Structures are given as structure tokens and as C-alpha cells.
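> The structure follows.
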Amino acid sequence: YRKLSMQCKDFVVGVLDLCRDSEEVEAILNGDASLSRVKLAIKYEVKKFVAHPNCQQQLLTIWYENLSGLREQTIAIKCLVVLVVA
Amino acid sequence: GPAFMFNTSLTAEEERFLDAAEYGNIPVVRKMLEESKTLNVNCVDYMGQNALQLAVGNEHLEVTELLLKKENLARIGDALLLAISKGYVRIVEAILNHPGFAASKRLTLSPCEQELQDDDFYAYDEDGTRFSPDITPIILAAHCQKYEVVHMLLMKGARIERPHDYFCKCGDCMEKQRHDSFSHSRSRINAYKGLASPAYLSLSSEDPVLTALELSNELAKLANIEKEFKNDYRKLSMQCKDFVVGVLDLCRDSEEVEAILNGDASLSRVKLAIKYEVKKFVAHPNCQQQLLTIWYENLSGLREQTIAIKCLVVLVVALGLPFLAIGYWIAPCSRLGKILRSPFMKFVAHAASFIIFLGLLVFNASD
Amino acid sequence: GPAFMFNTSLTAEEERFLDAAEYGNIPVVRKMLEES
Amino acid sequence: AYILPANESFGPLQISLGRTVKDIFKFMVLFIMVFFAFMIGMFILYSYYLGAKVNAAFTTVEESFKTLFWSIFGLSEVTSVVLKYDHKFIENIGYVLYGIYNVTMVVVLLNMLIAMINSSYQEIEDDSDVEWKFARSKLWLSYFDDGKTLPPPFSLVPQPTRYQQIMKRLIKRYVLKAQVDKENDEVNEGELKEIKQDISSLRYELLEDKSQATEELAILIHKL
Amino acid sequence: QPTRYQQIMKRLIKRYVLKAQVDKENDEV
Amino acid sequence: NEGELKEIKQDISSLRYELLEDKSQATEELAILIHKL
Amino acid sequence: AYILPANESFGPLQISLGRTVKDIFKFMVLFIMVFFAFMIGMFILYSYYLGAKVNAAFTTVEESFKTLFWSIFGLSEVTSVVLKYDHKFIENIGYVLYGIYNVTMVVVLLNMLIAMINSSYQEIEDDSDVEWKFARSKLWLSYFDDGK
Ligand SMILES: CC(C)CCC[C@@H](C)[C@H]1CC[C@H]2[C@@H]3CC=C4C[C@@H](OC(=O)CCC(=O)O)CC[C@]4(C)[C@H]3CC[C@]12C
Ligand SMILES: CC(C)CCC[C@@H](C)[C@H]1CC[C@H]2[C@@H]3CC=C4C[C@@H](OC(=O)CCC(=O)O)CC[C@]4(C)[C@H]3CC[C@]12C
Ligand SMILES: [Ca+2]
Ligand SMILES: [Ca+2]
Ligand SMILES: [Ca+2]
Ligand SMILES: [Zn+2]
């Protein structure tokens, strides 16, 4: 059963790996933006699905919603803003 | 039955024709294309592949040549990409001689120019293309490393995009980034996956080792900037790294090694390799033997001596260092001068001086 | 196109002959070596 | 160690030693956060007991730092915790916190040792040889320039060109070598299918060709 | 009749099978 | 290797060109026989 | 251990033990340079304090060697650093140098342990069996001549 579980685990990753534009990535992650399938993958510990670059880049844009310039800053600058916020 | 249908009922005349085309039944397909009048050549099987895409997939050159002569044949654009993907050189030549490619400028125009017009040329079904939309035939040939197919397309004038800088503010980069920002980032890697392949580096530029060295640095920097696709750029950087090593490994005489290391003796490409951390290039035996001869410039006999003898001369230099320095000032150019300027001796002189310094530190506290 | 040329224009009689020789078209190469 | 890379016996050792020092810096930062946790916690517990302890171990921040650091090498006694007074509650808390600190320290060290072994097990197939030779070659290049002659103590006193033809030779040699190395790859299941289909198309051509002969002989009989 | 999600899923599943059959062709004979 | 398999594929390819021409020889031989008839 | 190779149970062990002794000789040389660095440095710091120290640890070169060597096995106390006088600057330098010496020593040991494990992981597929049998066969051949 553990091997059969992995076959289902890497099918979802295999489908996610084939997305070529944001609209396709939205359908796989959001299901039919509440990331329903990302929550299910975390709930079911499908780690390669969540850690895939296609999934990570989607979470990263949500992570820096309005911080456009802060996305590409160095760690030292991001440590400066932590001190400034503190 | 199945939830998704990828193709209805595929009347027997078409189903027999698709079976003939797929398995290379050359006499039947010639018979049906000529005599039959109730059959269309654009019927598809359960996977949405017409006759042309089946014959190209199975490498049926004679069937493909028959189909290409049939007018209003669909999916010719994708059939080329399928043939390029599998490296069917004879089929690629057959397709490229079709009026669809000879008359048009499709090979020469950029992927953006191909994308601005819909034209459904490289589409392989009702909606979509087999590979990524930005993958032009030349990029696909470079990805698969088909040297002959890359050469054929280069003759036609196809060149890879060479995309702009990551922090580009031009209108085209601004529009692509705002539009999708994931298709755009994937489009950048596809262009770089083709620029960094050995089949394109060796057949496109005048100086493939210099181009690979620069591209190796360019892809390594992109890995840090775009961390989500770090592995994609890191792998592409290695492809450029081991192309330069691969070229260096093929040198068979000193003249060839000189051209690779010195570029067009200032070891320009050795400095670049160290600067760009192409370690296998510097550590290759062909490169090391060149540095070693420069290392022992005038110390011909000292090259093959044992470590104990080379430790003896270090002690001798350490003892006589005040005299050697005095002799150098008096006679800068002499037998002493040439030996003292040897790169190995200057290392021994610096090593010997530091040993004397450690001697003074210990001797200072000898009381 | 390519920066380096390893071979011009390879007239059709020769290009057909090279294709025959590479892919083992034995009847053609015998015909061309004799008659041509 | 600056001149060590020049030796073949000791060169690789000095390069690998530098690799671990860089590797353990990240792990040392994690232990610093753990170290600072117990330093503040135990100092707070024992700050009020200056003249009520066997030794002055955790009384001040500096001494709390000294006691915890030397506990890494087992050079700090367990009497660091003992109090002179009968406040057994505070003393036993110090026993537990000092005990947990040592256990946690061993865990951090064990993780550090294991992680580096895994890293080195994935850094195999003759990379140390390349790593050392690259470092040695950087040492060689620094002495190739003619300026650095005397040691610092004694330095106080004041149509196509030949390159194009060679590149054409090596690039053409590369492609032929590259295509040969492509021919050394293992045959895929897709390639075999290409040959099977080859035979399949050949069968349909030959059987029809034999059929052409049979029908040609048939009409010949009709003419007879 | 089909919605955009169904069309997208049809695209990705068909893309998967073709990719899967190609990766089957990369196995050793 | 992938190179060895190509050796067999080419083997078949040369065999195809010999057999198809051999069949063509029979057809033209029967043609001149009809002319003599 | 000379007659040990002749045994099948203990033969491979004695051969592998000799392999590590040869392997650690190179690493021990590197630690000697580190060991000599702190021996001279701390002796210079504490040479002037003969009767001004808790113990005579770093006062002389021999005692500086003894204190640093036994710090490898944790058999040297931290009172080696403490001074009787109020020269806290010199005392704290001794604390830092002695502290850095122990940290550096652990780093050298950690590198030595890791490097040998990597070497042994690349020496697999039944080479210890061949290594021992070759060493045993050399022992056998020495007794084949009739003279002994
Ligand atoms: C034994 C005591 C009294 C002094 C010990 C000092 C050593 C730690 C130093 C002094 C001189 C140094 C040596 C000076 C000369 C060389 C040769 C140098 O290059 C070679 O090994 C020869 C081959 C080549 O140069 O390519 C490598 C460093 C080495 C061994 C140095 C290693 C470190 C040495 C032995
Ligand atoms: C227990 C106390 C009182 C004495 C222990 C001494 C041992 C350390 C020495 C004494 C005799 C030695 C043994 C003498 C005979 C042999 C047999 C010799 O060869 C064999 O094992 C038999 C098979 C073969 O010879 O091929 C291997 C070494 C061995 C075990 C020696 C191992 C080391 C021994 C046991
Ligand atoms: Ca293959
Ligand atoms: Ca074929
Ligand atoms: Ca298979
Ligand atoms: Zn731009």
C-alpha cells in the first residue's frame, strides 16, 4: 500500500509539472484564490506537489502581494526592514 | 466510457486508413490517397493524431512523402516539431521542402512574431501545441541536441531569441511580465535551454569556448536572481561548463592547447575559467601541463626532483635569501636573475621569507 | 548561417549520390559509378 | 596553510578542511541561538545567588557564558548548579536546565556530524582531486606576473587566421566525438520500435511487390 | 457545454498521456 | 549501444533497396517478354 | 599483531586498522601545525607570569606543550588560564586563545573523521577480503623458505 500511495502522489506532481501558463497552474492549484489543492497536498503530505517550482512560484507571488520591489532585495535589506518594523 | 475524449465513431474507411498510415502500409495509403474520394486526410485516431502525425511518429518516410503531396493536409507545422523531437533527419528534410515552409519565413521569424499571429500552424489539435508555444523548431532542435537538424535549420536562417536582461524595462518585457509572469519566466528558460546546449554552441558562434564561458557566467547569475527555478539555471550552467572542458579535452598538440587557453602567453581563458569557477577546465590535465611548464620556467632539472630535494632547496634559499636579494639588485639580469624570476623560485622565496619570520618570532622568546 | 562550414551548394547529382551511399542504396550507387 | 595547497600530499587535506569550516559555520549559528537561550535563562535563575553558591558559575552574564561554553568540552563541574541555601526548588531547576543544555548540545553536534557525512557521500567520483588542483592553480597564477619578484621583507628597497583554422578543427572534432558518444548511449524502447516499424513497412512493400508479379503472370496467361 | 476548467483539465490530461508514452519509450529495451 | 542498433537499422535499409530493385527487375523482364509475344 | 594476519576472524581487522593509521598520519601533520601555533602563542602570553598563575600551565614551552596536549582528551583544567594578578586583559586573551584552540581542535578531528568515512565509502565491493588475503599470503611466503 505504501508503494501504491506513492504512485498517486507522483501522478499529481507529474500533472503539475506539465503546466505552461498561469491559467493552467491556477486550475491545478485552486481546483475548479483559495488554494484548495495546495491545502489538500499539505493535508495529505504530498510534498513534491507543494515543493514543485510551478507551485512555489504561485505561492511566492501571493507571499509578496504588494511588495513588488522587496521581492528581489538582498537578505541584508530584508533584515533592515525587519529592524525598521520592529 | 472514458471521461475525456481526445478525438466520432471513425468510419471504417478512415479507421483502415489510419491503421495503414501508422504501421507504414505504403501500398494501401497510396491506393486510398489516389482512388478514394469519400475519405478526408485529416481524420484523427483516439489521441487526436491525424495520418501525418502517425506516420512521422513511427518514422515512415515513404508514407510521409505520399501525405505531403496531398493538398490541404493539416498539422504540417507540428509534424515538423515531432520529427525534430525524435531526430528523424530524412523526415525533417521532407517536411521542410513542403511549400508551407519554403514559401513562408516561419523558420526565420522569432517566436514572438509567430505568436502575434495565431495562424494555428504549430497547433497539433483543436486547441494547443505539442510543446511549449515559445519553442520554435530551432529551439527544439537545440534542446534535443540534434546536430544535423540544428545545422539544417541554421542554414535556413533560424536563430535562438537571445532574450533580454532579467531586469529589463522595455515594452515587450514589461507586457510579458504583466501578462503572465509564469509563461514569461518559463519562456526565458526554454530559450536558455537551447542557447546552452552543445549542439547549438558549437554550430552557431565563431568562438564556442568563449561564448560558453560567458553564457556559463550568465546562467549562474540568473540562478541566484530567480531562486524558484534555481535548479533549472544551475543545470544549464553546468552544460556550458562541461562544453568548454569537452573542447579542451580534444586538444592533441601544444598549438591547439595554446588557442584554447590563451584565447586568440596571457592565459586569458584560464583567468576567465577561474573567475567563473569552471574548475574542471582549469584542473584538466591538458590545462595543468601548460601551467606546469610555465611554473618551472628555467628550472628544467628541478621539475623531476623528489620532495626531499625540493625541501633542501627551500632551506638553501632560506639561508641564502639575504645574499640572493643582494645579488638580484647587483645583477638583475643574469643566470641568478633568470632563476630568481622563475615562478617556482618566487614562491620558494616567499615561503622561505615567511619561515624566517616564524623563526624570528620563536627566537625572540628564546630567553 | 552556421559560423563554421565543415564541407559548395552540393549539386543534386552529388547530393543524391551521397544520400544513396549513406543509406546503402546499392542499386543507385552502382548505377552512378558506372553510367554517370 | 597559505603555502600548503602547493603540495600534492597535503593540498587536498587543506582544501577539504576549509570546506568543513565553511560547512559548520551554518550549524554553529544554530547552536549559538541554543547557547544564548540557556545563558540568559540560567543567569536569571542564579543572578540573585552571588554569595549563596558553591562557585560563581551562573551569577553574571560573563560567568554564565564561561560556564556554558566550557561545558561543551566537559571542563565545567556539576557543582555549578549547587546552591548553599535550602532552596531546593531553584537548585533542581538549575540541575534540569543544565542537564537539558548538555543533552541538547549533543543533539546539535550529532545533527552536524550526520549532515556533513551525507553531504560528502553525495560529493563523490573524483571531485576532491579537481577541487585541490583548481585551488593550486590559483596559487600558481598569483606568481606568474613579473611584478612580485622579491619577498615582502626584501621588497622595501625600491582569409581565415590560424586561430580560426584551429577553432574550426577543434569544433569539427567535437561534433564527431559528440555524435560518437551519442551512439554509446543505451538503446531506448522507442528506438527499437523505430526498427520494428521499419520491418513492418518493409513487409507491406515486399508482399505487395510479390502480389504484383502474381497478377502480372495472370494477365500473361490470359494473353496466351 | 464544457467549462473552462474542463477544457484545461482535458488539455493537461491529454498532454500527460503523450508525455507518459514518450517517457515509456525512454526505458531501456 | 544506440550505435549498434543503428547498424542493424541500416542493415535493413540496405536490404530494402536491394529487394525492391530485385522485384523491379522481374517486372521489367516480364514487360519485354510481353513485347516479344 | 605480527602474527594476527594469519587468522581469518582477526586478519581483516588488523589490516583495516593499519590502513587508518596510515590515513590519519597526514591529518595528524595538519593538527601539528595548529598545535604548534597555540603552543608558541600562549607560551609567549604567559611566560612572564611564573609565580602569578593558579598553576604552571603555559609558563614554559614544555609545560605549554603538556597543557595543550592533554586538553585534547579533556584532562586539562580551565584554571590553566586564570592569573593571580588583576591583568584581566591578558587573562581574557588566554581564555579566548584557549577556547579557540579547543574549537579548532574539534574542527580538525571532525574533518579527519568525515574524510576517512568518505574514503571508505569509495572502497567497497569486496576489497577488504582481497586486502587481507594479500597480507596473509605475504606472511605465508616468509615461512616457505627452508632456512627459517
Ligand atoms: C620541520 C620544521 C623545522 C619546519 C617545518 C615548516 C613547514 C611547516 C613548512 C616550511 C617549508 C614549507 C614547504 C616549502 C616547500 C614546499 C614545496 C611545495 O611544492 C612541492 O611540494 C614540490 C612540487 C611542486 O612545487 O609542484 C609545497 C609546499 C611545501 C611542501 C611547504 C610545506 C610546508 C613547509 C614544509
Ligand atoms: C589467552 C592468553 C593466556 C594468551 C593470549 C595470547 C594471544 C593474543 C595469542 C597467543 C597465541 C596466538 C595465536 C596462535 C595461533 C593462531 C592460529 C593462526 O592461524 C589460524 O587461525 C588457523 C588457520 C590457519 O592457520 O590458516 C592465526 C593466529 C592465531 C589465532 C594466534 C592469535 C593470537 C594468539 C591467540
Ligand atoms: Ca538512446
Ligand atoms: Ca522507416
Ligand atoms: Ca522496456
Ligand atoms: Zn526587454
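The residues of chain F that appear here are 873-909 by Swiss-Prot count, in order.
For all residues, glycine too, the Cβ spot is worked out from N, Cα and C.
Take a look at what Swiss-Prot says about it:
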{"type": "MUTAGEN", "residues": "F:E874 to A", "note": "Retains robust Ca(2+) inhibition with moderate enhancement of thermostability in low-Ca(2+) conditions. No effect on activation by diacylglycerol (DAG) analog; when associated with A-525 and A-883"}
{"type": "MUTAGEN", "residues": "F:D883 to A", "note": "Loss of inhibition by intracellular Ca(2+) and loss of Ca(2+)-induced thermostability. Impaired extracellular Ca(2+) inhibition at a holding potential of -60 mV. No effect on activation by diacylglycerol (DAG) analog; when associated with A-525 and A-874"}
{"type": "MUTAGEN", "residues": "F:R888 to C", "note": "Loss of inhibition by intracellular Ca(2+) and loss of Ca(2+)-induced thermostability"}
> How many other Cβ atoms sit within 10 Å of the Cβ of F:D883 (mutagenesis position)?
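F:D883 (mutagenesis position): 12 neighbouring Cβ atoms within 10 Å.
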> Using the structure shown, find which entry in F:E874, F:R888 (the mutagenesis positions) has the sparsest Cβ neighbourhood within 10 Å.
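Minimum Cβ neighbour count within 10 Å, taken over the mutagenesis positions F:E874, F:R888, occurs at F:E874.
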> Near ligand 3, which of the mutagenesis positions F:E874, F:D883, F:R888 are found, taking a Cβ distance under 6 A to any of its atoms?
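Among the mutagenesis positions listed, those whose Cβ sits under 6 Å from ligand 3 are F:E874.
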> Rounded to a whole angstrom, what is the C-alpha distance between F:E874 (mutagenesis position) and F:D883 (mutagenesis position)?
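Between the Cα atoms of F:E874 (mutagenesis position) and F:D883 (mutagenesis position), the distance comes to 14 Å.
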> Under a three-state reading of DSSP, tell me whether F:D883 (mutagenesis position) is helix, strand or coil.
helix
> Where does F:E874 (mutagenesis position) sit in the DSSP three-state scheme?
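Looking at the DSSP assignment, F:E874 (mutagenesis position) belongs to a helix.
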